[PDB]
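**Student:** Below you will find the structure I want to go over with you.
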Amino acid sequence: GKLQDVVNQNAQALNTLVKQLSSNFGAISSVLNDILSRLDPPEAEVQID
Amino acid sequence: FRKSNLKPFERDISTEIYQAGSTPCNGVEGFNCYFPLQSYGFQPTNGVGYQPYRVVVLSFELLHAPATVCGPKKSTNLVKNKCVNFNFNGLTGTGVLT
Amino acid sequence: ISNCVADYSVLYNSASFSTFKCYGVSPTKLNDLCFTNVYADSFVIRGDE
Amino acid sequence: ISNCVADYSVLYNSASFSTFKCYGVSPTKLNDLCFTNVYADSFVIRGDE
Amino acid sequence: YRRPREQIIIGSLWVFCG
Amino acid sequence: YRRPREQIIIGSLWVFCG
Ligand SMILES: *[C@@H]1O[C@H](CO)[C@@H](O[C@@H]2O[C@H](CO)[C@@H](O)[C@H](O)[C@H]2NC(C)=O)[C@H](O)[C@H]1NC(C)=O
């Protein structure tokens, strides 16, 4: 378990980091391509920021 | 006249008399009982602020269903095993299609 | 509106509309974008409103 | 009228006033509203006036 | 009503409820 | 008299002058 817990913790950290890519964070969508393909640059700057 | 603000995208048809005052209206207008609907006044000599404007509101939504409404963009041939920019019903992105 | 090819570009350059304001989408960029449904609400509104 | 507590609900519900017209304010919404100064002008006006 | 973001990708969360 | 909007927020700009 001492060896397996390190692997489990690292996998959990990586999984959380990956899951964080699907959060709006206040923008209109979590996908950057959708923001780029829906809004003009001046409006898309806020969502990208 | 209404009891509370509308929720977004809500429609109300009921013409019940608003009971603004403490006196019950009992379904008939009178003291503190006003008709919920009001008539507009539009004349050819009315000012621009009172001129009637014919307005339309367009709304779009995607429900991970078939893309029924699309644009006049013309589709092209299919390319495999090459790093290309795909666009499947708006699924904009890049990658290798195999 | 469903199951039909749309064309918002002609509506854009028709120049017969006093106000053309879009929120969450770019007037010149939804021409090549797809949606499942489109809702059109119509009514008559006073000038100051 | 100042530096006191008013009560417009009883005046609205008194049902003894022939005309109760409010301009720029809702008669049933100023109960929870506060004003710095209140001016009361009283006189006699003909029925047709 | 207010619909979940999972069921709507591009549209607004609020839907017709009148 | 008439007062600027910077001094009165809710009430009418016109004030008593009689
Ligand atoms: C669908 O029909 C039902 C049945 O009439 C409606 O339910 C009524 O709704 C009103 C106001 O919301 C209530 O006063 C009634 O008590 C409800 N029941 C009945 C049996 O009338 C419902 O509102 C309708 N929904 C839509 C969207 O039209």
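Per Swiss-Prot, chain A residues shown: 946-994, in order.
Heads up, the Cβ atoms here are built off N, Cα and C, so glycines get one too.
For reference, Swiss-Prot lists these features for the protein:
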VARIANT   A:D950 to N  In strain: Delta/B.1.617.2, Mu/B.1.621
VARIANT   A:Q954 to H  In strain: Omicron/BA.1, Omicron/BA.2, Omicron/BA.2.12.1, Omicron/BA.2.75, Omicron/BA.4, Omicron/BA.5, Omicron/BQ.1.1, Omicron/XBB.1.5, Omicron/EG.5.1
VARIANT   A:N969 to K  In strain: Omicron/BA.1, Omicron/BA.2, Omicron/BA.2.12.1, Omicron/BA.2.75, Omicron/BA.4, Omicron/BA.5, Omicron/BQ.1.1, Omicron/XBB.1.5, Omicron/EG.5.1
VARIANT   A:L981 to F  In strain: Omicron/BA.1
VARIANT   A:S982 to A  In strain: Alpha/B.1.1.7
**Student:** Taking only same-chain residues 6+ apart in sequence, whose CB is under 8 Å from that of A:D950 (variant position), what do you get?
**Tutor:** none
**Student:** Can you tell me how far the Cα of A:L981 (variant position) sits from the Cα of A:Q954 (variant position), in Å?
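**Tutor:** Just about 35 Å between their Cα atoms.
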**Student:** Using a 10 Å radius around its CB, how many other CB atoms surround A:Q954 (variant position)?
**Tutor:** 10
**Student:** What is the separation, in Å, between the Cα atoms of A:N969 (variant position) and A:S982 (variant position)?
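**Tutor:** Spelling it out, the Cα of A:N969 (variant position) and the Cα of A:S982 (variant position) are 16 Å apart.
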**Student:** Express the distance between the Cα positions of A:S982 (variant position) and A:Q954 (variant position) as a whole number of Å.
**Tutor:** 37
**Student:** For chain B, give the subset of the variant positions A:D950, A:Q954, A:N969 whose C-beta is less than 8 angstroms from one of that chain's C-beta atoms, in sequence order, otherwise 'none'.
**Tutor:** none
